[PDB]
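*Asks:* Can you read through this structure? Questions will come right after.
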Amino acid sequence: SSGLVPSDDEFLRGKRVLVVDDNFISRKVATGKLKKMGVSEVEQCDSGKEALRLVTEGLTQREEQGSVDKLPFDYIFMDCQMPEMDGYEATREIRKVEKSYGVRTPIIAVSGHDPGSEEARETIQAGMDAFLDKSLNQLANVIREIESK
Ligand code: BEF
Ligand SMILES: [Mg+2]
């Protein structure tokens, strides 16, 4: 399954995206798909803490410069299961950093399996926007749904 949490080679043109995944191969695969959809800029990192850092720094910079776009990333694809700080905790911390800027980055949970009851709960509590099977086959639909909302 894939959905909201309570060709296409120009599909993401104009867009800047962050891929977060502790697995080297998953990360490359995601960035590949996205580059194929015309993504203007893909950034990738290998942990929740790194993600947190890039987002924190990017929001501060954009605020300091009076940037037109205040979000450093139009979308973040967040792997759920990672050592140390998982995707839930990182997303929770990202939402807390965001409060002071009055913005909300779309964050899409990425996992190799459908969530159980506990993960599903964490999904909502963390403040993720959507959830995407790692095939990434539903990527464009999930983003359209986010955009409609
Ligand atoms: F390590 Be993940 F939640 F695909
Ligand atoms: Mg992982």
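Start at 1 and count along the chain as shown; that gives each residue its number.
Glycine is treated like the rest: Cβ placed from N, Cα and C.
Per Swiss-Prot, the features are:
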- 16-149: domain 'Response regulatory' (DOMAIN)
- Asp79 to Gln or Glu (Swiss-Prot position 1050): Loss of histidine kinase activity (MUTAGEN)
*Asks:* How many Å lie between the CA of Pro6 and the CA of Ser7, given 38 residues are missing there?
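*Replies:* Here the Cα-Cα span across the missing residues works out to 30 Å.
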*Asks:* Report the DSSP secondary-structure composition of the domain 'Response regulatory' (16-149) as helix, strand and coil residue counts.
*Replies:* 66 helix, 24 strand, 44 coil
*Asks:* Which residues of the same chain, at least 6 positions away in sequence, have a Cβ lying under 8 Å from the Cβ of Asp79 (mutagenesis position)?
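*Replies:* In sequence order, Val20, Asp21, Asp22, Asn23, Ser26, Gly87, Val110, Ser111 meet the Cβ cut-off.
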